[PDB]
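Participant: Below: one structure in structure tokens.
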2 protein chains.
Amino acid sequence: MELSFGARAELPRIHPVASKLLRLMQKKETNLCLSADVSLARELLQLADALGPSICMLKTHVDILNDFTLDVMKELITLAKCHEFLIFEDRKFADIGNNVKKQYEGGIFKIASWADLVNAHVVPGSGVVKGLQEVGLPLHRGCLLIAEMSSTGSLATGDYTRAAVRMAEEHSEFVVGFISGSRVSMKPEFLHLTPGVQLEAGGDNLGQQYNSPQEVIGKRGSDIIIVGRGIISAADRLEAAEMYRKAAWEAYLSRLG
Amino acid sequence: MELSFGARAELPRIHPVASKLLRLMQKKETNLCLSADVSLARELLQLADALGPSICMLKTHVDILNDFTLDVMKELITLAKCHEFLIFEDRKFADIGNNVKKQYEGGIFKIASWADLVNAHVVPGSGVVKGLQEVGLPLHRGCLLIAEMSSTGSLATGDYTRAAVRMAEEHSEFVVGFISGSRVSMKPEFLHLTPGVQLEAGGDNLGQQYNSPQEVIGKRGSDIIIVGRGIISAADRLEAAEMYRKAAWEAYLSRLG
Ligand SMILES: O=c1ccn([C@@H]2O[C@H](COP(=O)(O)O)[C@@H](O)[C@H]2O)c(=O)[nH]1
Ligand SMILES: O=c1ccn([C@@H]2O[C@H](COP(=O)(O)O)[C@@H](O)[C@H]2O)c(=O)[nH]1
Ligand code: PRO
Ligand code: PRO
């Protein structure tokens with residue numbers, strides 16, 4: 001029933017992006033995604049280089065990157081290839097299909113040209129996925145659907161979460177998993193990534209709520225933890241990243257028996 | 001019960017941004033918002049100048065504007081002041097509060113520095129509004145909550161729509177209305193803006209669905225129509241904008257008796 005990341009990478013129905021990710025997770029013993037919520041390219045690239053060995057994925061946030069250029073992205077790709085992690089852009093695609101197609105491909109950011117993974121809200125209906133899919137690109141790309149949110153008052157519950165799971169099933173040629181607080185699909189080909197993670201209980205003053213790596217990976221059945229401030233605002237960032245990596249990895253191992 | 005836009009502009013509980021908008025709608029006899037879904041600054045500014053007299057609002061889409069700069073925004077502000085329309089940015093704010101605060105103020109776009117209006121999805125809970133509010137700015141700014149969507153399979157229905165209305169009520173110092181398909185609040189201080197509008201029946205091939213100005217303003221009780229392709233893809237854009245303006249304006253008048 002429960003399979004290692006390396007075995008999941010070989011599943012018949014696995015998407016190539018998911019397989020690549022699962023293989024590097026197994027190789028590096030990491031199921032940590034760094035949320036690089038920073039405003040300067042210098043710091044983004046410093047984090048990518050210093051923490052690259054500890055992470056399976058780096059979540060970029062280009063809408064707050066004051067000095068974004070595509071040359072910054074090219075240097076991030078070099079680090080991602082060297083250290084072996086995927087690039088996941090934070091942008092909350094959440095529009096009619098015709099608009100998300102334009103937003104994914106175009107503008108200054110040209111997200112599709114560099115992001116291995118993107119995430120979408122399911123509120124618009126399945127056109128949100130179909131519009132992203134319609135971007136022509138001869139590269140391997142995946143999408144994550146936001147099935148649950150970590151924040152107080154989230155409406156991504158109940159039938160909304162179920163709709164996200166059905167939408168993912170039905171678009172598995174492109175959708176490779178979920179942003180969720182827990183396992184929401186029983187199909188092992190899908191990835192579950194969980195934000196709202198810190199070692200200590202608490203939250204922020206703007207509705208964020210935290211749970212621990214052991215809780216979300218071990219008890220709630222998710223695959224990957226997404227951690228921003230727990231690392232990037234820590235006194236010792238590498239020490240923090242390693243604590244999060246070890247916590248999430250052991251919690252995952254505990255489900256393999 | 002039903003009040004003109006000019007009378008609504010004087011309501012005791014009206015927000016200053018809503019009042020400014022309602023006054024110019026009455027003065028210019030327009031309840032049309034142009035959706036300027038274009039990739040070049042030249043075209044954005046050509047549309048703003050040519051169609052400015054016909055519109056109450058221009059919805060920018062900076063995430064697809066290949067040559068965005070803040071100098072383009074400054075020139076748009078000049079046109080908005082000259083022709084008398086508000087600037088509404090399309091970005092679908094849809095994140096935890098701590099992130100939307102950063103996204104509204106920062107990055108290359110500095111949206112809060114120029115957008116009179118923004119819109120947010122309610123799925124994260126009320127932190128999505130509280131985070132936008134927390135941006136310090138000594139200017140008049142408002143937010144619209146996405147209570148319904150026009151696209152096939154939209155999940156913004158039922159209890160989700162009701163949650164959006166409650167969130168708006170409860171944050172009326174900043175939330176000035178809704179993106180919706182119909183009137184969703186009975187409070188006349190709130191603005192209802194409806195996308196998914198074309199003169200003819202139909203849709204697109206990515207889940208957009210259209211209703212007419214008469215249907216959405218006259219029968220469904222909305223205030224403003226948001227029109228993109230019906231104008232910007234028309235053979236004669238000014239002719240189209242005037243047809244949409246006249247349609248929406250008459251439909252509104254029909255409810256005043
Ligand atoms: O439900 C969600 C979806 C996404 N994120 C993202 O994960 C990161 C959490 O950062 P932090 O609270 O660990 O600093 C942020 O970038 C935020 O967008 C959440 O926190 N919750
Ligand atoms: O429920 C919604 C919310 C927003 N819009 C926006 O309104 C415009 C509709 O354009 P068009 O279909 O009139 O070209 C697009 O920019 C889209 O983001 C919708 O169509 N539906
Ligand atoms: O579906 C695909 O594979 C391509 C890649 C980006 C979106 N379209
Ligand atoms: O609430 C307000 O009025 C200011 C303006 C932008 C967000 N904060």
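Think of each number as a place in line: the chain as shown, counted from 1.
Quick check of the header: X-ray crystallography, 0.9 Å.
Using the three backbone atoms N, Cα and C, a Cβ is placed for every residue, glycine included.
According to Swiss-Prot, the protein has these features:
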MUTAGEN   A:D90 to N (Swiss-Prot position 312)  Loss of OMPdecase activity
ACT_SITE  A:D90  active site, for OMPdecase activity
ACT_SITE  A:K92  active site, for OMPdecase activity
ACT_SITE  A:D95  active site, for OMPdecase activity
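Show me how these features fit into the shown structure, please.
Facilitator: The Cβ of A:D90 (mutagenesis position) has 22 neighbouring Cβ atoms from other residues within 10 Å, across all protein chains displayed.
Taken residue by residue with DSSP, A:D90 (mutagenesis position) is part of a strand.
Sequence-distant neighbours of A:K92 (active site, for OMPdecase activity): residues of the same chain at least 6 apart with a C-beta under 8 Å from its C-beta are A:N119, A:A120, A:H121, A:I146.
All protein chains shown were included, and the count of other CB atoms within 10 Å of the CB of A:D95 (active site, for OMPdecase activity) stands at 28. DSSP gives A:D95 (active site, for OMPdecase activity) a coil state; it is part of no helix or strand.
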Participant: So which of A:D90, A:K92, A:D95, listed as recorded positions, have a Cβ under 6 Å from an atom of ligand 4?
Facilitator: none
